[PDB]
Protein chains: 2
Amino acid sequence: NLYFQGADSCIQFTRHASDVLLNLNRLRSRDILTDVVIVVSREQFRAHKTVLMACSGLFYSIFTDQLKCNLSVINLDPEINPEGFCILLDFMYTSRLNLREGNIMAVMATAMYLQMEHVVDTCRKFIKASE
Amino acid sequence: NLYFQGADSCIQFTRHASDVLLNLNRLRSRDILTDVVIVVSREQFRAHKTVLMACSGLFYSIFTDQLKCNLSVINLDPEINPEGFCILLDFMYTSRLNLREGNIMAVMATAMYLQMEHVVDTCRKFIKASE
Ligand SMILES: C[C@H]1CCOc2c(c3cc(Nc4ccnc(Cl)c4C#N)ccc3n(C)c2=O)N1
Ligand SMILES: C[C@H]1CCOc2c(c3cc(Nc4ccnc(Cl)c4C#N)ccc3n(C)c2=O)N1
């Protein structure tokens, strides 16, 4: 079944949020309605500002600023690892975090900078299990 | 717990898609980064084009059209009921469909026009149960 009676006595669709996210990622792959390019060192990543703000405390602060909300290019701190950013941008659009021994430190540092706390907490838990 | 091992051996976050949708609806309530106004008769509804395209075959067609993708105002067919549109716009941003005996016919006609098939199918199932 695709729906259920929610706690508030309203009909709720089980797969709706994941289907919207799937379609937003499809728009990203096809470069449709993307309104910003995130520059990390020499790498560029096209995205939708609303998705970035919905997933990151840093992007939420930047795109609510009256002056920065209109910028089409956003440059991140040059210390940010582009692969770590790519993994997190993929996570924002998919709910899947490709965490590996070789990338976990850069993904954790990038999530700290981007203010994605649950991702930071998860990284710490996986690091603690290795020690 | 907030995560699990997905079928593809990747870490997946259970609440991520619903949390992104919750934040997109918060942006809509605060009128932040909304880039279109949908006009239905005398009523106006501000929204994010990406969310509309992700939820409707009609909006997906309109906003992928090279000429219409740039429009800041979109006028719907004057026969469309504004309450039916409002209920569906709320559903797009929340996963909850406020279906009632008094609105089900207008919600079904609006979902047919907007090309939201599962909503149409659900409306038909609820109508069939009343007859
Ligand atoms: C889905 C989740 C994934 C990553 O974890 C986090 C967020 C996360 C998101 C926001 N963004 C809003 C927070 C509150 N209200 C609004 Cl309208 C918006 C937006 N847009 C701010 C701060 C956030 N923080 C600290 C996170 O740790 N997003
Ligand atoms: C979440 C769900 C809610 C309502 O049910 C429907 C959609 C629905 C969505 C689209 N939109 C895309 C369909 C395929 N690919 C992309 Cl990139 C995009 C976008 N954006 C097209 C057609 C759609 N149809 C016929 C529906 O019945 N959305």
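The first residue you see is number 1, and the count goes up from there.
Method on record in the header is X-ray crystallography, 1.8 Å.
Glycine is treated like the rest: Cβ placed from N, Cα and C.
Under the heading domain 'BTB', Swiss-Prot lists B:34-101.
Looking at Swiss-Prot, you'll find the mutagenesis B:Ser61 to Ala (Swiss-Prot position 59) noted as follows: Abolished ubiquitination by the SCF(FBXL17) complex. Listed in sequence order, B:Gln115 are the same-chain residues six or more apart from B:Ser61 (mutagenesis position) with CB atoms under 8 A from its CB.
Helix, strand and coil residue tallies for the domain 'BTB' (B:34-101), in that order: 31 helix, 15 strand, 22 coil [DSSP].
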